[PDB]
Amino acid sequence: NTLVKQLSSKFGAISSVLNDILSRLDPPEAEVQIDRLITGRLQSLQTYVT
Amino acid sequence: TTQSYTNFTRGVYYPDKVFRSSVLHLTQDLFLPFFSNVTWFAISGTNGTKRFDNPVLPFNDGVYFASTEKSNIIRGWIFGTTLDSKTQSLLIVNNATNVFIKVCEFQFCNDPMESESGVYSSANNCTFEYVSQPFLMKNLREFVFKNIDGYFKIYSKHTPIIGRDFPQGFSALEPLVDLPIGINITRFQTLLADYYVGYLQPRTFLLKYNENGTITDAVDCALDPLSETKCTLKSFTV
Amino acid sequence: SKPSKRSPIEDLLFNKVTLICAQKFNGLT
Amino acid sequence: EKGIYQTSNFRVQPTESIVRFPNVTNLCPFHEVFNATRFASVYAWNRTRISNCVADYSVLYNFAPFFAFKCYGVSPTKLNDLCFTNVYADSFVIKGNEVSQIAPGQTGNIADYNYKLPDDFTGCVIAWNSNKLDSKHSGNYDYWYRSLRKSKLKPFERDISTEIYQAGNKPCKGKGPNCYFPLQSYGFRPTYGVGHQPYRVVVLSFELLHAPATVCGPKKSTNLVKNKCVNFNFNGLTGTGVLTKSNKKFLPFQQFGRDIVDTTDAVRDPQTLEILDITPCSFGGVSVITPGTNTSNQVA
Amino acid sequence: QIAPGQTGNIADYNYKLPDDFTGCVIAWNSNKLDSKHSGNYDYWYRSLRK
Ligand SMILES: *[C@@H]1O[C@H](CO)[C@@H](O[C@@H]2O[C@H](CO)[C@@H](O)[C@H](O)[C@H]2NC(C)=O)[C@H](O)[C@H]1NC(C)=O
Ligand SMILES: *[C@@H]1O[C@H](CO)[C@@H](O)[C@H](O)[C@H]1NC(C)=O
Ligand SMILES: *[C@@H]1O[C@H](CO)[C@@H](O)[C@H](O)[C@H]1NC(C)=O
Ligand SMILES: *[C@@H]1O[C@H](CO)[C@@H](O)[C@H](O)[C@H]1NC(C)=O
Ligand SMILES: *[C@@H]1O[C@H](CO)[C@@H](O)[C@H](O)[C@H]1NC(C)=O
């Protein structure tokens, strides 16, 4: 449940939902917001697996 | 006629447009704290029917209002900073057949046996008008008036009552209207032709949803160590 | 006489402790 | 080697897209704001509310080529694909030298004295040279700027009231040596250079709060198809799933539903007010059962 | 406006640099060579691109 809950976190991004980031922003900005989310989700998976 | 009443745990409302079912949701919003001081204002307020006096109360980051007035003495609310024609203000008047919400540089003119008259003969530079169904129309007629990010959000609930001043049960208010008024509204005044006024504070509440989309119970996480524990565990049973 | 052919105690143990990803449909199976 | 190995995952793909918006035919008054015959000053900026309309932004490109069209929270290209809560148009005439200062987080005389954007800002700052309309040899009466403000403005604060600023150490009532006069209106001549030349700026303030209202761009809707894996856009909410008839008892108030883990699991149809459940499309892992390459190339 | 990721009339109608760009943008004032009182025939700009 914690691992799923981490998906709603923004991790500094404008939005927690990738569809909204891609829907509103051009690729060069979306990549920044997406990378912030990738970092947060990847850290959440490493914590879960450990 | 102001008596503090410290017993109330009322004023919970649906914080958002999201439907929830069989969950406990922990949320932070402006709520009336449980067991907070709610000033009780007292037929026709502080004056008798012939007399006039209106406290012109502060609006401290949102106001909880209630009044079980079967005579419909209360007709509306005035929000603004002066209310003397110099600034923009929001007037909400329930005329039994409709409700008229207006924004203008309204001037208070002692606006109210069983005599009735018009109000606000001065109404310059009007910028906003909205109409809707009766807000008030034996019923407690609970309301929450909140102003944030420009929007003036009004929530309400009608809870029939006969033998008590307040029902013994729990209720949550549903939004009634949400208007983009853009008025600072530091203070407010009651429009009278048994009133309870409380103030909202930023707080975190644990809200219990039923199988249907309704709030049936709530915990004020800052009231007592037990409520705090309940919020920490996100359970109503510890 | 019972389906699963468990002993009375095993049936009690299984009843006391509480395939389709209806929950947590976020890549977690 | 002989065994079962997990390789790729499988997903059922959508077959069609569903686009649903309320049937609003009223167009947003962008030409009344941009093409107005008279504009408010930068100090007294005009805040026009745009709502209950179709936010078709092609009309701005029809209006004029622009010197600036800087969107901070959105891409200019994608405005026609979004829905907004409460679009606000802040319209004013400013000096060219301060046009670049109309941005989130900036410090300077215009940001501090007349008009500030919040540091957390979603919207677009649109500006163009306006010499062809308001440049006069006698000088107009439209310019009105705060020369010196008593304190910094908050985002979207408009200090309309005019008061004398105390420059000295004592109260002053119209006496030059101690009173600083708070306004700098000026008439403009067509012969002044670009930094002095007026620019007309319109700021479109957007709040993308999961579309509780409409103000949606010019998208054509399709029919609603249920019991299939589809892509969908429900009043700006974008996703993929299977839509079914809902048994949830929504109050007239709620528009969208969420699960215990805050993912979306229900929507209100923007045209029919039908409540639909969103079931994710079938997905799972794929395992390959191999007898071993040196035995047989058959797999399951 | 001649830079990766920019939006405007020149970026959209005549010349665009990729968002992922390695290179140098070199520019200088050229009035000394091509400024004429009669006017040259070298300027050619897209007014509006489809
Ligand atoms: C939720 O709403 C329903 C109505 O939508 C309430 O009414 C009962 O709903 C159940 C659903 O299985 C029916 O079997 C009952 O017959 C309904 N009641 C009556 C009097 O007809 C229900 O009570 C509400 N609350 C809960 C907790 O489900
Ligand atoms: C507190 O509430 C109860 C009903 O829940 C009521 O009977 C009681 O009078 C209230 N307290 C006071 C001091 O009025
Ligand atoms: C569109 O038309 C249908 C006709 O039945 C109506 O139900 C619907 O409410 C309309 N759309 C909006 C914006 O309400
Ligand atoms: C906008 O201004 C131009 C100026 O030539 C005028 O022709 C046009 O009708 C105006 N449009 C609106 C909508 O006011
Ligand atoms: C300001 O906006 C209002 C919106 O109703 C409009 O009527 C008015 O003409 C505008 N004024 C200027 C000077 O642009």
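Just so it is clear, chain C uses Swiss-Prot numbers, and the residues here are 810-827, 849-859, in order.
Method on record in the header is electron microscopy, 2.6 Å.
In case you wondered, yes, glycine gets a Cβ from its N, Cα and C as well.
DSSP assigns C:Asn856 (variant position) to coil in the three-state reduction, outside any helix or strand. In sequence order, the list of same-chain residues 6 or more apart from C:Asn856 (variant position) whose Cβ falls under 8 Å from its Cβ is empty. Record note (Swiss-Prot), natural variant C:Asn856 to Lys: In strain: Omicron/BA.1. The unchanged residue is displayed.
In Swiss-Prot, a published natural variant is listed as C:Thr859 to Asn, annotated In strain: Lambda/C.37. Cβ neighbours within 10 Å of C:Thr859 (variant position), excluding its own Cβ and spanning all shown chains: 12.
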